[PDB]
Amino acid sequence: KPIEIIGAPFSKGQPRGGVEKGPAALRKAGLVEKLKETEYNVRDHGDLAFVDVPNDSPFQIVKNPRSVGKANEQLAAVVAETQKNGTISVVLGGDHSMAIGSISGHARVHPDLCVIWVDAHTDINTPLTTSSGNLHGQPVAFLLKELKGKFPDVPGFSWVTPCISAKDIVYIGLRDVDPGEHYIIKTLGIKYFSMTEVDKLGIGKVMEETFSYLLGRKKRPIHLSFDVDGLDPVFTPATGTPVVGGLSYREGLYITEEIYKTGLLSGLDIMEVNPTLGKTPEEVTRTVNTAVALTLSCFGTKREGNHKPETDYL
Amino acid sequence: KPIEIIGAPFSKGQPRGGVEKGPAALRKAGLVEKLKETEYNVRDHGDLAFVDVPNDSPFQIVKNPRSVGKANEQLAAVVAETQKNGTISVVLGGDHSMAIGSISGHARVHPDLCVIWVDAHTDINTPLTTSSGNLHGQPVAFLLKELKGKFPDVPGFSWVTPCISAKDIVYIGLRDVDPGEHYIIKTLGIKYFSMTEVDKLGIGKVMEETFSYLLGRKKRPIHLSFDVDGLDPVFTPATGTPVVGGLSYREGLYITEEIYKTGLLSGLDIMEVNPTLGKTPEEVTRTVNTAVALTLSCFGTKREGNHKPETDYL
Amino acid sequence: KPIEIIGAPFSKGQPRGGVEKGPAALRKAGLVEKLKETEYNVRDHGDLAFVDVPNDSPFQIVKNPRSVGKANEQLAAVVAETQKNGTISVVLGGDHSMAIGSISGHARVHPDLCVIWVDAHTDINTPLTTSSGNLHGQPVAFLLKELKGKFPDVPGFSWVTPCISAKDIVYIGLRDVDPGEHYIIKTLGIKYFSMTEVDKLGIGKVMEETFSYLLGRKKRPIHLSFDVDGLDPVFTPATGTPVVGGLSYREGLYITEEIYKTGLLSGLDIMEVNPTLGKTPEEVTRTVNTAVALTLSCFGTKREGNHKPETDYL
Ligand SMILES: N/C(=N\O)NCCC[NH3+]
Ligand SMILES: N/C(=N\O)NCCC[NH3+]
Ligand SMILES: N/C(=N\O)NCCC[NH3+]
Ligand SMILES: [Mn+2]
Ligand SMILES: [Mn+2]
Ligand SMILES: [Mn+2]
Ligand SMILES: [Mn+2]
Ligand SMILES: [Mn+2]
Ligand SMILES: [Mn+2]
């Protein structure tokens, strides 16, 4: 199967500069080379160049709506294109608001996909419920069919078409939800495993449930949107919104190891890596390495080991 | 329901200076303000002023018996008073020896309470079994009915009345128990979940058991005495007696999260926070922050999120 | 029952200087005195003096084969001798290549023993499948009957006799396995619990399974070969090959606590402690202390506590 890495050095999704450097960092760590060592064919599409919308006035509270809307529309085009060619797309973030187009594009080619969202945050605030106008905290609100029209249209997002329903998404790692958001997920009946459920059940039982819940009936393409801030700050400190008591390096790899095993991984997002937010160079190396490892894990690398078929090492 | 914060800036329960500053640190973090943001009514009673007993000679090995005895007597009066007004009492330590009065007062108004003791220690040494005369390590020995008269009376504790039996207490996090203590808990049949039981069972099953064991028959008021050194030193390093391999930040919040859900929380103790024992300012912030979080967790705050009832965020 | 500590200050099993200082560090921490405090009789045999083979030319890629071969031959003699006298042998390493003779000797007296190998590495590379000629990474390859003759004879190991089969060994902690090794363990059907299986199952269910798998049918002597690099670097940083995402301090003690309870522990190895690899004195103290703790745990010390029989502490 083929893999296509797509860089999305975007940052207007939130106030902290640096996320745009995310893709450069991840590549600097050899993410592309290390992937070629797997059983997948890898092609790097390079980084997309986002045209900056001049005079992007705030919509009520939302910030840089036109810049974010255009960047995502551009990405969705590219993702749809690679998915059409039957390749698995791997989007390297900036911030998480690039998920709007990543999932959208994907949806265009595979309308029956399910979303597994590893994050400490739900990112489901609507333009009306955000305390900050930061869109990196509103991606899912633009994608949910059930949330259609429950908020005014936003300059630059007209092209978006709610592609997934509250039934096609599962959150893992939830632990810093806003009141509005918590209302939304309880009201819409969205399935989620907050840190307290992971503690109660074990990462193993959790993964087991999420699959029977999203794949119980029909086997379908999987879109993994992975917010690096889902793991505990001790593992991925280089993020804009770290929250303590998160997923461990082990749990993170388990999730990715389980999703590879399903053979259904169709789309991936490695978001929020911010190379400039590392307090010590090591903290950045820690964060990038982890991200890289998780990605490699998504495509085959197991902790038990890997050996090439048909080769007799004896 | 109402909450009453009572400061117990006491430290003669042990040899390390600084615990008395515990309450000041905890408040300095907004513990009171953050609580008000919950669905409970909060009233800060302020810190109690403990009169220092002059010429407090050691009773055999026990140190500052009269000072500790008087300080607890005073606190028990105050706790009894607020419990009477049907308010939930939240005691902010210095050292754990203030648990004698905190639970005693509580017991006077609710004689059918059960105690959940999260600690790395049993604190059940008798005046006869302590290697050190430190009373912060003997609190439960003064409160257990089964231990009545199994040791000589101590100057300043005459007022104490053993209020709870070996059947009304459950330990969670045990991992540094003295021989004498381990004899006591094995002999008396006290229920406990040492770190090995947590590892074997999972924090989830543990909490489940402790409840069916203490509430299986009669639902009763719950007194949570939380020694911050029950969590691993990596989370709460600013304590006098840190012991490696303890409960994680996650497991701590799960305990508090489950106890809130029972709706039975009647009394609480956040002990051993010692702001002067942090090697770096951060270590102290870490420790205070997690103590604050645990407390907020006891009164509602969930990691999955919180939203105000009757408010339509849409 | 009697214990016999045997020092193996050997290091030619790998490139890094220092491991030979392992036994000295462990004693320096009071390992022998602390053991005497247990219900076992302890006898320190002292450190073996290994004669250095001059002109030890590399066998193809394998390094210092004659020195490693002779050192292990000597140890196997000593271990055989103490096992014969019905004592439990506890070998203190240098590197893990000393397991060859540790297990070999053991096997001579107890040919029906099973091996529990806690390590982040399988150490099953053959002289033909090593990227480095480091023998500390080929111990099991010299001990497995199924691997006999699957590689050329190595100068210094003629005395070795494959004593255990792929059925008598269980790995716990695997997370950095080479391709050749992963082929070998998959091909031979070797039972293992890589970090992903620990995450999935929980240390408790893992220990449960390894026992029914190795002791389900016949109860037999147990040889615990413990590579300190099996725990995460945050617990035992002073080792030549640390790999992140390893077993926790708690999980390590659980394993040892469960093995003690079986009453079958017959041989032990505490390998890879390298006092010179600690970045800060504390890192070395951390690593030594936890190795000492694990060892004490193997012989009785429980985290729930210990009291002496027939003594009435009341
Ligand atoms: N880092 C965040 N999502 O990933 N923050 C969202 C903040 C909610 N307004
Ligand atoms: N920190 C302690 N308890 O909470 N220490 C008790 C020491 C036993 N004498
Ligand atoms: N530390 C290691 N095993 O314990 N390394 C083995 C390297 C494989 N050649
Ligand atoms: Mn997030
Ligand atoms: Mn996010
Ligand atoms: Mn304690
Ligand atoms: Mn205590
Ligand atoms: Mn190893
Ligand atoms: Mn090893």
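Using Swiss-Prot numbers, chain B covers 6-319, in order.
Cβ from N, Cα, C; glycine included.
Here is what Swiss-Prot records for this protein:
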- B:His101 to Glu: Reduced catalytic activity. No effect on manganese binding (MUTAGEN)
- B:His101, B:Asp124, B:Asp128, B:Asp232: Mn(2+) 1 binding site (BINDING)
- B:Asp124, B:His126, B:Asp232, B:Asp234: Mn(2+) 2 binding site (BINDING)
- B:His126, B:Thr127, B:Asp128, B:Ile129, B:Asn130, B:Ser137, B:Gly138, B:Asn139, B:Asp183, B:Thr246, B:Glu277: substrate binding site (BINDING)
- B:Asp128 to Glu or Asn: Reduced manganese binding and strongly reduced catalytic activity (MUTAGEN)
- B:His141 to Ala, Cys or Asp: Strongly reduced catalytic activity. Minor effect on affinity for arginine (MUTAGEN)
- B:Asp232 to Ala: Loss of one manganese ion and strongly reduced catalytic activity (MUTAGEN)
- B:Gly235 to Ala: 56% of wild-type activity (MUTAGEN)
- B:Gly235 to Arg: Loss of manganese-binding and activity (MUTAGEN)
Roughly how many Å lie between the Cα atoms of B:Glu277 (substrate binding site) and B:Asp232 (mutagenesis position), rounded to a whole value?
6
Compare the C-alpha of B:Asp128 (mutagenesis position) with the C-alpha of each of the binding-site residues B:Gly138, B:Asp183, B:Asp234, and give the closest one.
B:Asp183
Residues among the recorded positions B:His101, B:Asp128, B:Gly138, B:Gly235 that border ligand 2 - Cβ under 6 angstroms, in sequence order:
B:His101, B:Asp128
Candidates B:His101, B:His126, B:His141: member of the recorded positions with the richest Cβ shell (10 Å):
B:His101
List every residue in the same chain as B:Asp232 (mutagenesis position), at least 6 positions away in sequence, whose Cβ is under 8 Å from its Cβ.
B:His101, B:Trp122, B:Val123, B:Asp124, B:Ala125, B:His126, B:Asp128, B:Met276, B:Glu277
Cβ atoms within 10 Å, counted per site: which of B:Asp128, B:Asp183 has the most, among these recorded positions?
B:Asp128
B:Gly138, B:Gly235: which of these recorded positions has the highest Cβ count within 10 Å of its own Cβ?
B:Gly235
With an 8 Å cut-off on Cβ distance to the B:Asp124, B:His126, B:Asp232, B:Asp234 Cβ center, who else from the chain surrounds the Mn(2+) 2 site?
B:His101, B:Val123, B:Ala125, B:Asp128, B:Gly178, B:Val233, B:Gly235, B:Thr246, B:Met276, B:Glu277
Given the recorded Mn(2+) 1 site (B:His101, B:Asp124, B:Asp128, B:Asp232), which additional residues of the same chain have their Cβ within 8 Å of the Cβ centre, ordered by sequence?
B:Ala104, B:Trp122, B:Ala125, B:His126, B:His141, B:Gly142, B:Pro144, B:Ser230, B:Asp234, B:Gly235, B:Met276, B:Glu277
Which recorded positions from the set B:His126, B:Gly138, B:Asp232 have a C-beta atom lying less than 6 Å away from ligand 6?
B:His126, B:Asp232
Hey, what's the Cβ neighbour count for B:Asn130 (substrate binding site) at 10 Å?
26
Using CB atoms and a 10 A radius, I'd like the single residue among the binding-site residues B:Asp124, B:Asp234, B:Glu277 with the highest neighbour count.
B:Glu277
So which of B:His126, B:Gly138, B:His141, B:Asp183, B:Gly235, listed as recorded positions, have a Cβ under 6 Å from an atom of ligand 1?
none
Sorry to bug you, but what's the C-alpha spacing from B:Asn130 (substrate binding site) to B:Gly235 (mutagenesis position), rounded to the closest Å?
17
So, three-state DSSP: helix, strand or coil for B:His141 (mutagenesis position)?
helix
Under 6 Å from ligand 9 by C-beta, which of these recorded positions make it: B:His101, B:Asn130, B:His141, B:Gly235? Sequence order, please.
none
